[PDB]
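Inspection log for the structure reproduced underneath, given as C-alpha cells.
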Amino acid sequence: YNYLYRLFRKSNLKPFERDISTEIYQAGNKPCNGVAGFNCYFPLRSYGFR
Amino acid sequence: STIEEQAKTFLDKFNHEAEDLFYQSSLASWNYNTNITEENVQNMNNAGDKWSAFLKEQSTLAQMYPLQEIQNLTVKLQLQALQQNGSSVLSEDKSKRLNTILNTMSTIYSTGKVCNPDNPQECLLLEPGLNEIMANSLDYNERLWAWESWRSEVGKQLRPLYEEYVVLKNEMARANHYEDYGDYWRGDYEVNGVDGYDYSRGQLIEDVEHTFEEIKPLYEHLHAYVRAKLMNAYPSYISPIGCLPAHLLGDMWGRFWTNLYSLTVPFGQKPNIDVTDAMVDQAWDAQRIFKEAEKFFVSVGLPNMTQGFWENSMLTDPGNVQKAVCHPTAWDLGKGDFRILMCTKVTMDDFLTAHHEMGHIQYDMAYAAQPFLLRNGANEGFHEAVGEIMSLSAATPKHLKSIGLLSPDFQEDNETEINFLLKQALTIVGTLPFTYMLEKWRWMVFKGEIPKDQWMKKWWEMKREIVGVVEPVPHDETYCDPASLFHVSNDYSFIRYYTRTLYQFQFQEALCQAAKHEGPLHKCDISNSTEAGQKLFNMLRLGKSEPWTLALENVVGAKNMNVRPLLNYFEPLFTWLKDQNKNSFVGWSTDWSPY
Ligand SMILES: *[C@@H]1O[C@H](CO)[C@@H](O)[C@H](O)[C@H]1NC(C)=O
Ligand SMILES: *[C@@H]1O[C@H](CO)[C@@H](O)[C@H](O)[C@H]1NC(C)=O
Ligand SMILES: *[C@@H]1O[C@H](CO)[C@@H](O)[C@H](O)[C@H]1NC(C)=O
Ligand SMILES: *[C@@H]1O[C@H](CO)[C@@H](O)[C@H](O)[C@H]1NC(C)=O
Ligand SMILES: *[C@@H]1O[C@H](CO)[C@@H](O)[C@H](O)[C@H]1NC(C)=O
Ligand SMILES: *[C@@H]1O[C@H](CO)[C@@H](O)[C@H](O)[C@H]1NC(C)=O
C-alpha cells in the first residue's frame, strides 16, 4: 500500500509537472469543506500490488 | 459540472475500490474452497461481510443519481446495476427474517436425511446415496419408496417456509418497482433505451412459448421412444396411452435423462466413443489435458493461458490431509487473475468439463478491459453457452482423431451417430420441458395466478400437460413437491438453462457456418478456424456493455431467440425417431392410466 497514483484532477498536467496536492476533488457544485463523502473524493488511490 | 461527469467520477472510484475489495473477497473464498480450514472460513466470512457492506454503502451513494437525465448507455447500465436494492429495501426485521428463512432452507436442503423406517441406526444422505439409488437401481418399489419418502419429509418440513418465502419475495419485488418476483428474475433479459434492440420483461414468456411450440413434437417422439424402452424395462406398470411414472426418470426430480442410456440404447452392440482407455494407457495427466485444451483454444484464435493461471490453479486433488471442494468451478478473482478449481480424474467427462471451464475462463478473460460492474455475460445464458459450445466441439470424433485419442482407422457409421445424438438428446432436450414448466409455475405463483390452496393440483396437471410425466399417487397441499430441487430451494433462477440450451446451438451454427463446415452440424469442429474465433470474440469482448440482443445479432445475425438450430442439430435423430415410432403412439394423455 506504499505506491499511490492520482486518479482525479481538475485539469490535465503540463509536461514534466508533478502534483503532490492532497486536496479533496470537488466534482459537483457543493463545497467539499475538506471532508470526504458523496461527490467529494480523495484523489490519491493506492496501487495494492500483489 | 453535469450529472453525467459526476456519475463517471463516482463509477471510476467505485470501480477501483470494487476491484480491490472483490480481489480480496475472491482470494479468501478461493483459500476456503481449496483449503477447508476454520481460519479460512472466518477470513471468507469477514471478506464477504466487508464486500456486502461495501456494496450497501456504494448503492446508498449510487441512488442519489437519477437515471432519466443520463444519455450514455454504458453509464446508465452501470448505475442501473449498482442501484438495485435487492433485499435491502425492506425493514430490518423483515430483511432479517428473509435471510433467516433462506439460511434455514439451505440447512434443511444440505442436511436433509431420509432413510428406511424401522432401521434408524444409520441413515443415508441425498448427495452420496439417493442420487446413486435414483440413477442405478432398477427396482420399481425401491425407487417409489425413496421418492415418496423424500418428497413427503421435505414437503412437510418446507411447505410453510415456501409459503412465507413467496410472500416475502413478492413484497421485495413490489417494493423494487417490479410486478412480481418472476418479473424481477425476467429483468436480467430486459433491454431499455436502445432503438430497434429493445426487449421487454413481459415478452420473454411468449417467446419461450414460441420456441416451446416447436420443441414439443420432437420431445413427444423422444418421450414415446423412451416410454417404449421403459416398456422393455417395466412390462405391465406403464400404459401405452399414458405418461411416464415419475420415479423412473433416472434422477431424483427428472431434470436430466442422461442416466437412461443403458436402458434406452439404440444399438447396444456398437461401442461408444469413450476415450478413457486411451488416456490411461498413454498416461495423459491433467496438466497435459489442460495443455491440449489450450491448444484447442489457440487453434481457433483465442489467446492462450496466463502464467498465473498455470501457477495458481490446483488441477489435481491435493490429498487426504487437505480437504477441498470437488465441484468444478471457474474463478475470476479480478485484476487479471483467472483460476480453475477442478479435481481432475483421468476420464473423457473430466476432459469435456475442463474444456467447459476453460471456456468460462476465456469468456472472463475477454471482457477484462471492461469496467468491473459490466464484467459479466450479457445475460445469464451466454456465460454457460460459450463453455458448452467448447464441450460440444471437443466431443466430436474428428477432434479425438486430431489429438490422438481416437484411432485413424475408426469407422464412424450412422449407428454410433444415432446413439450419441440420443445421449445428447436425453441430456439436452429432456431438461427443456421440466425447465419451462418449473419456471412458468414459479412465474404464476409469484404473479398470483395460481391460488394458494391449488398449487399441487396445478403443478401435476402441467407435468401431465407439458413434461408428459404422471404422478404415482395424488398429492394434496401438505406436500411441497417443487421445493425438493436445489435451485428453487436456494433462490436461484432456472430459465438460464433453457436460454443457455438455445444459445448453445445458435452459437454452434454461427461458428460452423463461419468455419465453412460442409457436413451435418453434429460432426462440426471449430478447431483451426481463426475467423470463427474472431466472430465469437467479437461477442466475448463486449461483456455486459451491450444488449444481449445486439450480441446475438453480432453472432447469429438475429436479435431474438431461435429454436431452428436445436432442431437442425437433431435432424437425423428426428428422422430416426419418426421411422421407429410407427408402431408406437406419439403423444400422451393426461389420465392416470399407468398408475
Ligand atoms: C492448508 O491449510 C493448512 C492449515 O494450517 C496449512 O497448514 C496448509 O499449508 C494449507 N495448504 C496450502 C496448500 O496452502
Ligand atoms: C460513455 O462513457 C464511456 C466512458 O465511461 C466513453 O468511453 C463513451 O464514449 C461514452 N459514450 C458516449 C456515447 O459518449
Ligand atoms: C432503494 O430503496 C430506497 C429506500 O426506500 C429508495 O429510496 C430507492 O429509490 C430504491 N432504489 C430503487 C432503484 O428502487
Ligand atoms: C502464449 O503465446 C505466446 C505467443 O503466442 C507465447 O509467447 C507465450 O509464451 C504463451 N504463453 C504460454 C503460457 O504458453
Ligand atoms: C445406416 O446406413 C445404411 C446404409 O444406407 C442403412 O442401410 C442403415 O439402415 C442405416 N442405419 C440407420 C440407423 O439409419
Ligand atoms: C490444427 O493445427 C495443428 C497444427 O497446425 C495440426 O496438428 C492439427 O492436425 C490441425 N487440426 C485439424 C483438424 O486439421
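By the numbers in Swiss-Prot, the shown part of chain B spans 19-613.
Method of determination (from the header): electron microscopy, 2.5 Å.
Placement of Cβ uses the backbone N, Cα and C atoms for every residue, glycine included.
The domain 'Peptidase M2' feature in Swiss-Prot is assigned to B:19-607.
Residues near B:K31 (mutagenesis position) in space but far in sequence (CB under 8 A, at least 6 apart, same chain): none are found. Secondary structure at B:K31 (mutagenesis position), as computed by DSSP, is helix. Swiss-Prot lists B:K31 to D among its mutagenesis entries, and the accompanying note reads: Abolishes interaction with SARS-CoV spike glycoprotein.
The Cβ of B:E37 (mutagenesis position) lies under 8 Å from the Cβ of B:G352, B:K353, B:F390, each of these being in the same chain and 6 or more residues away along the sequence. Where Swiss-Prot documents B:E37 to A as a mutagenesis experiment, the accompanying text is: No effect on interaction with SARS-CoV spike glycoprotein.
As a published mutagenesis entry, B:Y41 to A appears in Swiss-Prot alongside the note: Strongly inhibits interaction with SARS-CoV spike glycoprotein. Look at B:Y41 (mutagenesis position): DSSP puts it in a helix. Sequence-distant neighbours of B:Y41 (mutagenesis position) (same chain, 6+ residues apart, CB-CB distance under 8 A): B:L351, B:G352, B:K353, B:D355.
Annotation comment: Swiss-Prot describes B:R169, B:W477, B:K481 as chloride binding site. Non-local neighbourhood of B:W477 (chloride binding site): B:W459, B:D499, B:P500, each in the same chain, at least six residues away, with C-beta under 8 Å from its C-beta.
Experimental mutagenesis is annotated in Swiss-Prot for B:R273 to Q, with the remark: Complete loss of enzyme activity. Does not affect amino acid transport activity of SLC6A19. Using a 10 Å Cβ-Cβ cutoff, B:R273 (mutagenesis position) registers 19 neighbours.
Reduced to three states, the DSSP call for B:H345 (mutagenesis position) is coil. Contacts of B:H345 (mutagenesis position) defined by a Cβ separation under 8 A and a same-chain sequence distance of 6+ are given as B:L359, in order along the sequence. Taken from Swiss-Prot, the feature substrate binding site applies to B:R273, B:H345, B:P346, B:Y515, supported by a curator's inference.
Taking the Cβ of B:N330 (mutagenesis position) as reference, residues of its chain lying under 8 Å away and at least six apart in sequence are, in sequence order, B:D355, B:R357. According to its DSSP assignment, B:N330 (mutagenesis position) is helical. Record note (Swiss-Prot), mutagenesis B:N330 to Y: Increases slightly the interaction with RBD domain of SARS-CoV-2 spike protein. In sACE2.v2.2; increases interaction with RBD domain of SARS-CoV-2 spike protein; when associated with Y-27 and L-386. The unchanged residue is displayed.
For the published mutagenesis B:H345 to A, Swiss-Prot gives the following note: Complete loss of enzyme activity.
What Swiss-Prot says about the mutagenesis result for B:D355 to A is this: Strongly inhibits interaction with SARS-CoV spike glycoprotein. According to DSSP, B:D355 (mutagenesis position) is assigned to a strand segment.
A 10 Å cutoff on Cβ-Cβ distances gives B:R357 (mutagenesis position) a total of 25 other Cβ atoms nearby, all chains included. According to Swiss-Prot, the mutagenesis experiment B:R357 to A carries the annotation: Strongly inhibits interaction with SARS-CoV spike glycoprotein.
In the shown protein chains, 22 other C-beta atoms lie within 10 A of the C-beta of B:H374 (Zn(2+) binding site). Sequence annotations record features per position, and here Swiss-Prot assigns Zn(2+) binding site to B:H374, B:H378, B:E402 based on experimental evidence.
As a published mutagenesis entry, B:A386 to L appears in Swiss-Prot alongside the note: Increases slightly the interaction with RBD domain of SARS-CoV-2 spike protein. In sACE2.v2.2; increases interaction with RBD domain of SARS-CoV-2 spike protein; when associated with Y-27 and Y-330. Secondary structure at B:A386 (mutagenesis position), taken from DSSP and collapsed to helix, strand or coil, is helix. B:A386 (mutagenesis position) is surrounded by 15 other CB atoms, counting those within 10 A of its CB over all protein chains shown.
Summarising the environment of B:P389 (mutagenesis position), the number of other Cβ atoms within 10 Å of its Cβ, over all protein chains shown, is 20. Quoted from Swiss-Prot for the published mutagenesis B:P389 to A: Slightly inhibits interaction with SARS-CoV spike glycoprotein.
Under DSSP, B:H505 (mutagenesis position) is assigned to a helix (H, G or I) in the three-state scheme. Within 10 Å of the C-beta of B:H505 (mutagenesis position) we count 16 further C-beta atoms, all protein chains included. Looking at Swiss-Prot, you'll find the mutagenesis B:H505 to A noted as follows: Complete loss of enzyme activity.
As a published mutagenesis entry, B:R518 to G appears in Swiss-Prot alongside the note: Increases very slightly the interaction with RBD domain of SARS-CoV-2 spike protein. For B:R518 (mutagenesis position), the same-chain residues lying six or more positions away in sequence with a CB closer than 8 A to its CB are B:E398, B:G399, B:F400, B:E402, B:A403, B:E406.
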Enumerate the residues of the same chain, B:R169, B:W477, B:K481 excluded, that satisfy the criterion Cβ within 8 A of the mean position of the Cβ atoms of the recorded chloride site; list them in sequence order. B:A264, B:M474, B:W478, B:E489, B:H493, B:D499, B:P500
Where B:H374 (Zn(2+) binding site) and B:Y515 (substrate binding site) are concerned, what is their Cα separation in Å, rounded? 15
In which DSSP state, out of helix, strand and coil, do we find B:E402 (Zn(2+) binding site)? helix
Which of B:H345, B:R357, B:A386, B:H505 (mutagenesis positions) reach within a Cβ distance of under 8 Å of chain A? none
List of residues, in chain order, with Cβ under 8 A from that of B:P346 (substrate binding site) and at least 6 apart: B:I358, B:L359, B:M360, B:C361, B:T371, B:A372, B:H374, B:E375
Which one of these recorded positions, B:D355, B:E402, has the sparsest Cβ neighbourhood, judged by other Cβ atoms within 10 angstroms? B:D355
Using a 10 Å radius on the Cβ of B:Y515 (substrate binding site), the other Cβ atoms enclosed count 21
If I take the Cα of B:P389 (mutagenesis position) as reference, which of the recorded positions B:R169, B:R273, B:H505 has the closest Cα? B:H505
I want the residues beyond B:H374, B:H378, B:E402 whose C-beta is within 8 angstroms of the mean position of the Zn(2+) site's C-beta atoms, in chain order. B:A348, B:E375, B:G377, B:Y381, B:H401, B:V404, B:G405, B:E406, B:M408, B:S409
